[PDB]
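One structure is given here, and the rest of the page talks about it.
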Amino acid sequence: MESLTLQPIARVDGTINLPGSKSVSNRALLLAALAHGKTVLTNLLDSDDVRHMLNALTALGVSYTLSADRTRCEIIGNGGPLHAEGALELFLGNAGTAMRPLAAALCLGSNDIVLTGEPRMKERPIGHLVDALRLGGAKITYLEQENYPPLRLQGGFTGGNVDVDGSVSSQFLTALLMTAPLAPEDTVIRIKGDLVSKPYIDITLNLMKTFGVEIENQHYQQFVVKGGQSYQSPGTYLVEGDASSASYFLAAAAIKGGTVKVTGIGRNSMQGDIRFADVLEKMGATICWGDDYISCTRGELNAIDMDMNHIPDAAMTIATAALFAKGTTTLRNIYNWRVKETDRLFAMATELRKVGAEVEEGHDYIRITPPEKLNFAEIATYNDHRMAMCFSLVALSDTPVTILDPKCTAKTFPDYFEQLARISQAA
Ligand SMILES: O=C(O)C1=C[C@@H](O)[C@@H](O)[C@H](O)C1
């Protein structure tokens, strides 16, 4: 068991050029692979989740090249649905943005492919997506537990009237949206009831439009898709910096700045997590917006009580920032935290108590009352990059913190600790 101990950070100040967005990177790679023409992606993220997507594309026969730092990628588009037979197994780690999108995309035409991943991935739900794909004609088999990967995909998705549940994950709808335009028949995707974390659907539609495809969005209740379409290379495409990765640095300034500026995202970004800056502002920090930057300057930090379903990933950063705020913070409507890299409600509550907080783990919310002073703890990270990054903020106090398995940050941000250190000042 590897570990990293962070010594107390007296002040943070500086500029961070953000790594590329994981959400955008994996969507852009799949669309580039399906598209006609060569796509040159710049500022692509190099992390575990993107490497699993690249490996899957290689296994499916897609040709591409990567620059030395793996942030520039020239993809030779396949000009249509990807194919493989022989129950070829694609190992997708714990990458939801590879597993859900490929589960749908590979249902086009004929195929015989198996999608699997790490143990936790076999415990992350995919049943609602499989139900929708089957309504459209896909043949899918659960090889282990019903409603979870691994899946054996044998193709057959032709389109038609498909219902999909959007109450557990927005990724199921994202996967259907990217796939449907290439189906031979027109598709009408009806959302059964509620739709969680809607901003990710906006990211998906933005990327599809960049690749030449638009659909009819009827108030996020129904999506009308014309079949027989083709994705087209946009030529050169710049991947936005990651707004979720940015949260740690902006929060660091709200707690211990100084001013921290992150570049690569700005007011025009398509990522919902830029709204994390609004939460810091509501807590008392000062935010500055640019076309290609967002900065946060220390003001004060007061507890908040808010629905965080629109920014589930960045919301975890508020849970550790709450350790430094005045009053009790409550984050609500985050049941979805339970079905991600780990059950984040359980994990966050457990680790927060270790540093002294009084925490109520609600079924779908978390209430955090900070201690007068934090104490040292060895933080368990649950193979979850965000647990490591969120708890790194504990060091913006008088106590060091030890983070177990620090390399788990590589899922989305291999250089996280170096970057935090870049803005860490002793004076
Ligand atoms: O579609 C996406 O890119 C994502 C959607 C949400 O489930 C997030 O929680 C997940 O980390 C990424």
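Per deposition record, X-ray crystallography, 1.5 Å.
The backbone N, Cα and C atoms fix where each Cβ goes, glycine too.
Residues or ranges marked as active site, proton acceptor in Swiss-Prot (evidence: a curator's inference): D313. DSSP assigns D313 (mutagenesis position) to a helical segment in the three-state reduction.
If you look up Swiss-Prot, you'll see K22, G96, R124, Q171, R344, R386, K411 marked as phosphoenolpyruvate binding site. The Cβ of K411 (phosphoenolpyruvate binding site) lies under 8 Å from the Cβ of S47, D48, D49, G93, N94, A95, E341, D384, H385, each on the same chain and at least six residues away in sequence. Following the DSSP three-state reduction, the secondary structure of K411 (phosphoenolpyruvate binding site) is helix.
Residues or ranges marked as 3-phosphoshikimate binding site in Swiss-Prot: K22, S23, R27, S169, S170, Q171, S197, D313, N336, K340. Taking a C-beta cut-off of under 8 Å and a sequence gap of six or more, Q171 (phosphoenolpyruvate binding site) has these contacts in its own chain: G96, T97, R100, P101, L129, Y200.
For the recorded site, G96 (mutagenesis position), the DSSP three-state label reads helix. The annotation that Swiss-Prot gives for the mutagenesis experiment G96 to A reads: Insensitive to glyphosate with unaltered affinity for its first substrate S3P, but displays a 30-fold lower affinity for its second substrate PEP.
Under its mutagenesis annotations, Swiss-Prot gives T97 to I the following note: This mutant is sensitive to glyphosate and causes a substantial decrease in the affinity for PEP. Is insensitive to glyphosate but maintains high affinity for PEP; when associated with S-101.
Here the Cβ of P101 (mutagenesis position) has 26 other Cβ atoms within 10 Å, regardless of which shown protein chain they belong to. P101 to G appears in Swiss-Prot as a mutagenesis experiment; the accompanying note says: Displays a slight decrease of the affinity binding for both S3P and PEP. Decreases the binding affinity of glyphosate, reducing the potency of this inhibitor.
Annotation of the mutagenesis experiment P101 to A in Swiss-Prot: Displays a slight decrease of the affinity binding for both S3P and PEP. Decreases the binding affinity of glyphosate, reducing the potency of this inhibitor. In the three-state DSSP reading, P101 (mutagenesis position) counts as helix.
Quoted from Swiss-Prot for the published mutagenesis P101 to L: Displays a 2-fold lower affinity binding for both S3P and PEP. Decreases the binding affinity of glyphosate, reducing the potency of this inhibitor.
Under mutagenesis, Swiss-Prot gives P101 to S with this note: Displays a slight decrease of the affinity binding for both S3P and PEP. Decreases the binding affinity of glyphosate, reducing the potency of this inhibitor. Is insensitive to glyphosate but maintains high affinity for PEP; when associated with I-97.
Experimental mutagenesis at this site is recorded by Swiss-Prot as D313 to A, annotated: The enolpyruvyl transfer reaction is halted after formation of the tetrahedral adduct of the substrates. Proximity of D313 (mutagenesis position) to non-local residues of its own chain (separation of 6 or more, Cβ distance below 8 Å) is seen for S244, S247, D273, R386, given in sequence order.
Cβ neighbour count for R27 (3-phosphoshikimate binding site): 25 (other Cβ atoms within 10 Å of its Cβ, all protein chains included). In the structure as shown, the Cβ atom of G96 (mutagenesis position) sits within 10 Å of 24 other Cβ atoms.
Highest Cβ count within 10 Å among the binding-site residues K22, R124, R344, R386: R386. With respect to their backbone Cα atoms, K22 (phosphoenolpyruvate binding site) and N336 (3-phosphoshikimate binding site) stand 19 Å from each other. Taken in sequence order, the recorded positions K22, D313, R344 that lie near ligand 1, meaning a CB under 6 Å from one of its atoms, are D313. Proximity of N336 (3-phosphoshikimate binding site) to non-local residues of its own chain (separation of 6 or more, Cβ distance below 8 Å) is seen for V168, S169, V196, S197, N309, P312, given in sequence order. In sequence order, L195, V196, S197, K198, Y200, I201 constitute the residues six or more apart from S170 (3-phosphoshikimate binding site) in its chain with CB-CB distances below 8 Å.
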